[PDB]
Structures are given as C-alpha cells and as structure tokens.
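Trainee: My questions will all concern the structure given below.
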Amino acid sequence: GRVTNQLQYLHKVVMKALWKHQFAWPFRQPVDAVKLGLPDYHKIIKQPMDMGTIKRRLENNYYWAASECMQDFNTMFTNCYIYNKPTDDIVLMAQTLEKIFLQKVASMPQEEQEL
Amino acid sequence: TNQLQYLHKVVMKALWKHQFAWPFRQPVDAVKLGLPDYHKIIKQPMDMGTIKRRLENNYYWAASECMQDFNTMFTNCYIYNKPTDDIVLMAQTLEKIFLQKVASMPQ
Ligand SMILES: CC(=O)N1c2ccc(-c3cc[nH]n3)cc2[C@H](Nc2ccc(C#N)cc2)C[C@@H]1C
Ligand SMILES: CC(=O)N1c2ccc(-c3cc[nH]n3)cc2[C@H](Nc2ccc(C#N)cc2)C[C@@H]1C
C-alpha cells in the first residue's frame, strides 16, 4: 500500500460522505449472519465487504491504488443487490449511497500521484 | 465535456467490444427471453446502446449522470437474475472494467 492523491480524496471526501449518511448504518460493519439469522449469506456472497473494512484499509494505507478501494465499494454494493430481494428496503439504501459514491468519484483527481 | 468524451471514446469503447458485453448492448427483450416478470421487477431498464445514443445526442449534462446510467444497467442485472447465473459474473467483470477506466477520467 501507499498514499496517493486519489486515495486521500476517497478517504476524506467519499468515505466521509458515505459513513455519516442516514442510510449507512447497515453497511458500517460486516454482515453478521448470526445476528441477522441468514444462514445462506456466506453460501451466496463469497467476498463480503463493508464500509468499516474499507475505512480501516484507508486508515492503514492498505491500498496501492484508488481503483482497488473503488472495487471494494463496488463489491459491497453488488453483494447487497445479489443477496437481497428486489423489493427489500436495503436495496434502496444501497442505491442511494452508491449514487453518492459515483457522484464523488466523478470529481476525483485525474492522474494518480504518490504523495 | 472532456469527461463525457472520455466516457464515450474510452470507457464505453472498452466495455462494448468485450466478449461478455453482448447481453448489454441493447435493451433486455423480455418477450424474446421469455421473462414475463422482468419489467415488474426492473422499473428503470438500461443498457449500453441507450447510454451510447445518449452520449452521441448530447443528452447528458454531467459525467456523473452518464455514470449513473451505467450503474443502473449493472444494478438491474444483479437485482433481477439469480446469484449463480453466468450473466451476473459477466456484469461483475464489465463493472470492474468500468470502474478501472473511470478512475482515470479527466477532472
Ligand atoms: C447490507 C445488507 O445487505 N444487509 C444488512 C446488513 C446489516 C444489517 C444490520 C446491521 C445492524 N442491524 N442490521 C441489516 C442488513 C439487511 N437487513 C435489514 C436492513 C434494514 C432493516 C430495517 N429497518 C431490516 C433488515 C440484510 C442484508 C443482508
Ligand atoms: C442483461 C441481463 O440481465 N439479461 C440478459 C439480457 C440480454 C440477453 C440476450 C441478448 C441476446 N441474447 N440474449 C440475455 C440475458 C440473460 N439471459 C442469458 C444470458 C446468457 C446466456 C448464455 N449463455 C443465457 C441467458 C437474462 C438477463 C435478463
């Protein structure tokens, strides 16, 4: 991992906006299949992801490039759409957060430079 | 804008020619596919051909609006299909390319 302009932006602009959002609470920690009573969750979702894990990775300089962090956000949202029923409210919550994610990504610095 | 030209000439071009892109280049035809519930579940259909036409006709006012349409296309696929369907893996592969190319879009 390393520090880059784009990773700084993802941490301080993108994660900042998503973490505090009123729909963020289901995504701040890994899906807990015991707490939720979902014994098939890990049979369907093979790469769990959540914002707490992404945030710790940003804090610990785990990522080498901003695209790696973007892929983790994407996996978090895609797992939600794959696992849940189409009409579940969690899908709407993920959609709302993901639209913010994309809006902020559209304004990320263009060329990635190590700091 | 420079961003929209990049989404058209770089991002869409890379996705469109990919070996997994054929299901996504035109709207889902629910009648031909025998999927009578498709439009009961998916209320905002989206596909690459629609996005490309919008790019060509200067429909979009901002890059994020175009990105939202790509996202809707992929999300619809994940919401409608079974988790184990090959189409879901095809969408995941294309979406990863989409994000990789978006990371280099000019600001
Ligand atoms: C992110 C994701 O896909 N999921 C996820 C993850 C964490 C949490 C959670 C965290 C603390 N508590 N619950 C709840 C859920 C979803 N389930 C519900 C969501 C909202 C409401 C209401 N209102 C009721 C159920 C199930 C689903 C597998
Ligand atoms: C994008 C999307 O979600 N969908 C979508 C759209 C267009 C098309 C299509 C286009 C030409 N022909 N078929 C096929 C499909 C999927 N169905 C299949 C995909 C691959 C294979 C194999 N091998 C068999 C079925 C169903 C699903 C509703």
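Following Swiss-Prot, chain A residues are numbered 73-187, in order.
Quick reminder: no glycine exception, Cβ is built from N, Cα and C everywhere.
Annotations for this protein, taken from Swiss-Prot, read as follows:
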{"type": "DOMAIN", "residues": "A:74-180", "note": "domain 'Bromo 1'"}
{"type": "MUTAGEN", "residues": "A:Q78 to A", "note": "Loss of homodimerization"}
{"type": "BINDING", "residues": "A:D112, A:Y155, A:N156, A:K157, A:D160, A:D161", "note": "protein binding site"}
{"type": "MUTAGEN", "residues": "A:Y113 to A", "note": "Abolished binding to histone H4 acetylated at 'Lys-12' (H4K12ac)"}
{"type": "MUTAGEN", "residues": "A:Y153 to K", "note": "Loss of homodimerization"}
{"type": "MUTAGEN", "residues": "A:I154 to A", "note": "Partial loss of homodimerization; when associated with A-182. Abolished binding to histone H4 acetylated at 'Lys-12' (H4K12ac)"}
{"type": "MUTAGEN", "residues": "A:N156 to A", "note": "Abolished binding to histone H4 acetylated at 'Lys-12' (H4K12ac). Abolished binding to histone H4 acetyl-methylated"}
{"type": "MUTAGEN", "residues": "A:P158 to D", "note": "Abolished binding to histone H4 acetylated at 'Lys-12' (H4K12ac)"}
{"type": "MUTAGEN", "residues": "A:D160 to A", "note": "Abolished binding to histone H4 acetylated at 'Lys-12' (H4K12ac)"}
{"type": "MUTAGEN", "residues": "A:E170 to A", "note": "Loss of homodimerization"}
{"type": "MUTAGEN", "residues": "A:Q182 to A", "note": "Partial loss of homodimerization; when associated with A-154"}
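Situate these features within the shown structure.
Mentor: The Cβ of A:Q78 (mutagenesis position) lies under 8 Å from the Cβ of A:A137, A:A138, A:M180, A:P181, A:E184, each on the same chain and at least six residues away in sequence.
DSSP classifies A:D112 (protein binding site) as coil under the three-state reduction.
Residues within less than 8 Å, Cβ to Cβ, of A:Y113 (mutagenesis position) and separated from it by at least 6 positions along the same chain comprise A:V103, A:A105, A:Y155.
The local packing around A:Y153 (mutagenesis position), expressed as other Cβ atoms within 10 Å of its Cβ over all shown chains, amounts to 24. Taken residue by residue with DSSP, A:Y153 (mutagenesis position) is part of a helix.
Counting only residues at least six positions away in the same chain, the Cβ atoms of A:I162, A:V163 sit under 8 Å from the Cβ of A:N156 (mutagenesis position).
The number of other Cβ atoms within 10 Å of the Cβ belonging to A:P158 (mutagenesis position), over all protein chains shown, comes to 15. A:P158 (mutagenesis position) falls within neither a helix nor a strand when secondary structure is assigned with DSSP, and so counts as coil.
Applying an 8 A CB threshold to same-chain residues 6 or more apart, the list for A:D160 (mutagenesis position) is empty.
Under the DSSP three-state reduction, A:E170 (mutagenesis position) is assigned to helix.
Taking the Cβ of A:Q182 (mutagenesis position) as reference, no residue of its chain lies under 8 Å away while being at least six apart in sequence.
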Trainee: Rounded to a whole number, what is the top Cα to Cα distance in Å among the residues the record ties to protein, namely A:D112, A:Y155, A:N156, A:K157, A:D160, A:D161?
Mentor: 19
Trainee: Can you tell which of A:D112, A:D161, A:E170 has the most other C-beta atoms within 10 Å, given these are the recorded positions?
Mentor: A:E170
Trainee: Whole-number Å only: compute the distance from the Cα of A:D161 (protein binding site) to the Cα of A:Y153 (mutagenesis position).
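Mentor: Just about 11 Å between their Cα atoms.
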